[PDB]
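Participant: Got a structure for you, written out below as structure tokens; questions coming shortly.
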Amino acid sequence: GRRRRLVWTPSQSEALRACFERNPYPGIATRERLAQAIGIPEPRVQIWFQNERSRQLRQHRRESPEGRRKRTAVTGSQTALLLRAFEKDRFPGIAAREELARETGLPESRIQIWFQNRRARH
DNA sequence: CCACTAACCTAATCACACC
DNA sequence: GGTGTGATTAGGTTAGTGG
């Protein structure tokens, strides 16, 4: 199961596009300020900037540095918990990620990244 | 029925710490 | 240099939205 898909309000769409037009590669600071300004969690803002870049460069090929998120510290205690879940299922649904996020105190968006990196290497 | 797109994905790479 | 790992990128896939 996936997370329930969002549907943007006209007010939100216009703010995403107006910001994208000035900087298609925003940092964590720009993403977080925009996310709270429009009432959307920052992870979904990031997902949109990745998607919007895809369809822009996709269409540009048919027609024609900001600071990153600060590194998330992961204790050996939480890594062991993540690693036991990983050996059972490598593609946890949103429920299983929100579960592990609750048990670790880490943001669910970072659990999703951890499983992406762990699958590609182990 | 079907076009669009958030959500999700892989593969490669960047960034930063570390010995 | 060489490892390890979180975060980001290009771009392809899955599945919900809505014409």
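The residue numbers of chain A are those assigned by Swiss-Prot, with the residues present covering 19-82, 92-149 sequentially.
In case you wondered, yes, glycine gets a Cβ from its N, Cα and C as well.
Below are the features listed in Swiss-Prot for this protein:
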| type | residues | note |
| --- | --- | --- |
| MUTAGEN | A:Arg23 to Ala | Mildly decreased DNA binding affinity |
| MUTAGEN | A:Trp26 to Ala | No effect on DNA binding affinity |
| MUTAGEN | A:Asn69 to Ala | Mildly decreased DNA binding affinity |
| MUTAGEN | A:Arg95 to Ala | No effect on DNA binding affinity |
| MUTAGEN | A:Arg95 to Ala | Decreased DNA binding affinity |
| MUTAGEN | A:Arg145 to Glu | Altered sequence specificity, with increased affinity for the DNA sequence 5'-TAATCTAATTA-3' |
| MUTAGEN | A:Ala147 to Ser | Altered sequence specificity, with increased affinity for the DNA sequence 5'-TAATCTAATTA-3' |
Participant: Please compute the Cα distance from A:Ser82 to A:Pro92 in Å; 9 residues between them have no coordinates.
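Facilitator: Both gap-flanking Cα atoms are 25 Å from one another.
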Participant: Counting only residues 6+ apart in the same chain, whose Cβ is under 8 Å from the Cβ of A:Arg145 (mutagenesis position)?
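Facilitator: Set apart from A:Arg145 (mutagenesis position) by at least 6 residues yet with Cβ under 8 Å, we have A:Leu109, A:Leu110, A:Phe113, A:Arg117.
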Participant: Hey, which of the mutagenesis positions A:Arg23, A:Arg95 is the loneliest by Cβ count within 10 Å?
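Facilitator: Each of the mutagenesis positions A:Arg23, A:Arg95 was scored; lowest Cβ tally within 10 Å is A:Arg23.
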